[PDB]
Amino acid sequence: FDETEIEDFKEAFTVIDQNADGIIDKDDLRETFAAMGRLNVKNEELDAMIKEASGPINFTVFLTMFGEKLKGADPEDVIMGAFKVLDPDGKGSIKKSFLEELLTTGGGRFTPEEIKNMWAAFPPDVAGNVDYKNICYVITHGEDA
Amino acid sequence: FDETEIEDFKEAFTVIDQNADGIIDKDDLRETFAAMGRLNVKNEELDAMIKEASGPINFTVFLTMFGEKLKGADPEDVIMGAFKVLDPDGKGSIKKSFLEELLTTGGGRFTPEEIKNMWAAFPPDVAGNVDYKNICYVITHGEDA
Amino acid sequence: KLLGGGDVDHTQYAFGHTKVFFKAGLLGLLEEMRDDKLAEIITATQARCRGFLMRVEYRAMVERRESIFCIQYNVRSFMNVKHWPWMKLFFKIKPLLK
Amino acid sequence: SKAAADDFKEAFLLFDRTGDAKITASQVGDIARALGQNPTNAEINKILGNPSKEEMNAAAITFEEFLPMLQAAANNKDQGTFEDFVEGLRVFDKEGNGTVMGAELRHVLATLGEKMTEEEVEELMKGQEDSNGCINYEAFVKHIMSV
Amino acid sequence: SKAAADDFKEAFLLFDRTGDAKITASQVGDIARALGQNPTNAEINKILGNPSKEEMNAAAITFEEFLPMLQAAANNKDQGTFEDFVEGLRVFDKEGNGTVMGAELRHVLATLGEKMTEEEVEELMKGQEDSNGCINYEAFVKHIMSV
């Protein structure tokens with residue numbers, strides 16, 4: 001965890017903790033979702049978020065919960081560092097079959113089935129290994145941009 | 001030491017001395033590191049910083065310790081002064097082989113092996129002697145920007 | 001340029017303006033001996049190369065060691081997270097920030 | 001002999017991916033090179049077949065066969081003379097300066113004799129050949145013999 | 001003599017790159033020039049060989065040989081007469097004004113007698129020759145004798 005990433009989680013903690021007392025309760029979760037447009041947010045969704053913690057969601061409990069789910073989270077500059085080492089001549093997005101062979105043949109984390117799941121929402125270019133960069137974006141901030 | 005550089009070290013001394021009494025003790029070092037995100041900062045790192053001084057870290061002991069480690073520290077405007085004299089026509093980053101030849105053939109501080117270490121984290125452009133300016137940045141403030 | 005390769009007697013032939021000249025069956029014999037002599041010379045020079053070739057692969061494999069992991073773990077996160085309320089939230093919200 | 005070098009056995013535990021203390025016959029060529037031996041691939045191939053050992057079918061190994069094969073390859077290290085390596089490349093390009101044109105060395109290392117992949121050829125020229133397209137083989141063969 | 005000039009020993013510590021207080025025989029020509037002596041390179045060469053000293057093989061030095069070689073070169077400073085330097089270049093170009101055409105002095109300084117590199121020839125004309133292509137050697141030889 002770099003310090004600017006921890007400051008981003010402190011700003012997200014303050015936007016969900018609308019009572020500003022330092023502990024995100026279930027009313028803060030529901031009023032942050034209602035301010036984003038969720039008028040139908042069920043109480044069972046709020047209870048499942050609180051069921052991931054053993055205590056009240058203060059800043060260090062929110063940081064430890066996000067730490068334990070993001071144990072391989074990598075910032076965009078280090079993902080582009082590794083992709084610039086995979087394309088060491090610069091500019092070009094690397095081939096689809098080169099990333100499939102190098103993921104498998106180096107590591108068990110790069111096994112195929114997982115490579116079909118990589119191509120599956122990370123579209124073609126991304127999946128193929130040709131573009132580059134959009135995948136670093138969606139690994140640090142999810143969903144389609 | 002120019003006076004604005006000494007005022008920058010006075011501001012860094014005040015941010016690490018969180019008790020504001022004028023002497024940075026080991027608790028100030030640990031609480032400044034914990035406020036930057038270092039939850040695992042060992043006591044042996046704090047003891048190695050205090051082992052570089054012969055007494056308590058007040059403002060003049062911190063200035064003399066930084067003076068004795070930065071006996072060739074050069075501000076960015078004087079490094080760009082010297083690089084504008086090496087590129088006297090302006091704008092262009094100077095060639096890789098020109099900086100290797102002129103470092104060696106003028107001085108013993110510009111010997112090759114050291115030139116391979118210059119290229120080694122100061123990347124290509126920087127190492128090569130083509131770009132310019134990013135090296136002045138990282139000599140006044142380290143690490144990748 | 002072609003004759004560059006082969007464990008052949010580089011003697012036995014000779015070039016000129018319209019064509020190459022070649023021995024048989026003596027010069028033919030010569031070359032042959034020669035041929036064997038390069039396998040030696042060659043075969044040995046190949047090896048080191050081969051050797052050496054892979055020796056650089058290890059230096060790369062090794063470097064790579066971590067950059068992968070980084071990549072490895074890093075992805076996994078996301079696959080888990082991207083479905084998490086809190087994380088989607090942070091997501092829509094991450095922009096309003098400065 | 002021990003000089004009993006027990007670090008050859010510790011390096012066999014770094015190349016065996018299953019942890020059972022056996023190394024397949026296809027890895028023995030590259031691990032002899034990683035222990036400080038450069039047998040040519042035809043030599044590694046011959047010896048194998050010589051001993052009615054087929055590298056075409058599944059293989060396992062034991063340390064008790066890999067140790068004497070490394071000791072049979074260790075006598076052939078007297079073939080590694082650097083005079084002949086630099087004189088080979090000195091006969092490969094004209095003029096009195098040691099420079100191969102880029103693509104001459106890349107196509108010769110991939111297609112002449114024991115085929116080296118073009119991926120390995122690019123990894124062996126990376127850094128020693130600059131953008132002039134001229135590989136200085138005095139420093140190139142020096143750095144190739146540094147590993 | 002000391003006048004014991006101990007600054008010659010302090011300048012030997014600025015030219016020895018290893019710090020062991022020895023200066024190789026190939027540096028002795030340029031360091032005699034940096035101490036205020038202009039022996040020609042053939043003279044530096046002869047003296048060396050004269051003393052069965054080979055500048056072809058590795059060399060070291062000691063201050064105890066470099067001091068008397070600088071004192072043997074110091075008698076030859078009576079050959080540095082500026083009348084003959086300005087009259088040499090005055091016979092090298094027509095008319096009553098001291099100007100050499102640019103390329104005449106550059107090609108003569110690189111190819112006639114003791115070969116000066118064209119890099120050093122450009123560094124000695126830089127500033128004294130303007131864009132008219134005419135080197136005024138009255139001020140040019142004045143500035144060359146200012147160092």
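Residue 1 is the first one shown; counting continues down the chain.
Cβ atoms here come from the backbone N, Cα and C positions, even for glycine.
Listed in Swiss-Prot for this protein:
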type: BINDING; residues: A:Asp17, A:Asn19, A:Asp21, A:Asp28; note: Ca(2+) binding site
type: MUTAGEN; residues: A:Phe83 to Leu (Swiss-Prot position 103); note: Results in 50% reduction in actin filament velocity
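In the three-state DSSP scheme, A:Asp21 (Ca(2+) binding site) falls into the coil class. Proximity to chain E, taken as a Cβ less than 8 Å from one of its Cβ atoms, holds for none of the recorded positions A:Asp17, A:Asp21, A:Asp28, A:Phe83.
The Cβ of A:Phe83 (mutagenesis position) has 19 neighbouring Cβ atoms from other residues within 10 Å, across all protein chains displayed. Residues A:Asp17, A:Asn19, A:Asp21, A:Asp28 make up the record's Ca(2+) site, and a Cβ search at 8 Å around their centroid adds A:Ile16, A:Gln18, A:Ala20, A:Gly22, A:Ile23, A:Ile24, A:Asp25, A:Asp27 from the same chain. Within 10 Å of its Cβ, the residue among the binding-site residues A:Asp17, A:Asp21, A:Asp28 with the fewest other Cβ atoms is A:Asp21. In sequence order, A:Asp25, A:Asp27, A:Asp28 are the residues of the chain that are 6 or more apart from A:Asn19 (Ca(2+) binding site) and have a CB within less than 8 Å of its CB. For the pair A:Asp17 (Ca(2+) binding site) and A:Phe83 (mutagenesis position), the C-alpha distance works out to 37 angstrom.
Note: the Cα of A:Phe83 (mutagenesis position) and the Cα of A:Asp21 (Ca(2+) binding site) are spaced 42 Å from each other. DSSP assigns A:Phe83 (mutagenesis position) to a helix in the three-state reduction.
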